[PDB]
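Structure first, commentary second.
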Amino acid sequence: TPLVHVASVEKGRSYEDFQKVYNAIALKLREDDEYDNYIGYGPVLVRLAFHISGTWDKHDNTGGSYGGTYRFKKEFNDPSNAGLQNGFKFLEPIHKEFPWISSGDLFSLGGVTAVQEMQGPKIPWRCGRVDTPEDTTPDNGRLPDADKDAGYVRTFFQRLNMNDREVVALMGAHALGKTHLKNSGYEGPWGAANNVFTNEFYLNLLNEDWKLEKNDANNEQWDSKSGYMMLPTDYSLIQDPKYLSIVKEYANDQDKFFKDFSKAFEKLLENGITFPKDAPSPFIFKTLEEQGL
Ligand code: HEM
């Protein structure tokens, strides 16, 4: 009925092979630090990992990270994906260097690398994604809109099998990077340390004095006097009672948040994939720092 996407390890590669891809990405993150006014490419990679995974549909098993379909024009030119071409271009040279890795594996590894190199938690990762044909490319319109409420969010996430806790954990990724008017019709960062992974998102949500205003693209956003912004969907996390109690917990305990994020992120990246019993267990990569590089 539903497609079956069985993970198949890149022939003859082991842990050491993947750690090398990881190190290459990480070294290039360290090196191209001027991107986006010195934010670096971390945030854009994280966003890319979400976008390639978020097209999944638990009803017929289409979309998700397995097929590396973002590589095709249709998905590539998805209006919801505007701005991601920057993460793509960042990874190309890496792919050229390690041509045996599948796309889905590369896109998803980039997210993991980014998180860990920005001092986030360790995210166990699995290889085995296999490139699929251009016709397995999902139609545009499966990614979420920003101008909605908590109801919308819950519903949307349900399509990916995520519960409340998972939604809130994943959203703390909004501590990174910022919105760009030309990309999404929104402008401004969510906080101050936008290239270090922390629970800042939750603190800003609870602690700032947010004002609803229209931006230059004529969209509504929540603006704070500190110069931060929140999308309607971010703001909805404090409008929903179930969401709000989790926001508070995270605001209160970065460690808890890191644990929840880690699990949720890996789940997101593995949705739609079947891992045979002989498949290697998830790898945990060392950072540059841990290797002394
Ligand atoms: C309701 C769900 C979500 C909505 C509506 C949403 C919407 C957006 C929008 C409109 C942008 C700005 C794009 C631009 O102008 O460059 C953005 C950026 C971003 N998104 Fe989300 N997002 C959602 C969930 C997530 C999740 C689950 C993650 C990862 C766990 C994520 C990671 C990011 C990151 C890191 C950025 C900043 C990228 C940069 O600085 O280039 N988002 N998101």
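Per Swiss-Prot, chain A residues shown: 69-361, in order.
Placement of Cβ uses the backbone N, Cα and C atoms for every residue, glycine included.
As given in Swiss-Prot:
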| type | residues | note |
| --- | --- | --- |
| ACT_SITE | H119 | active site, proton acceptor |
| BINDING | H242 | heme b binding site |
| MUTAGEN | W258 to F | Substantially diminished activity |
| ACT_SITE | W258 | active site, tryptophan radical intermediate |
- Among the recorded positions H119, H242, whose Cβ has the fewest other Cβ atoms within 10 Å? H119
- Note on the structure: In three-state DSSP terms, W258 (mutagenesis position) is classed as coil
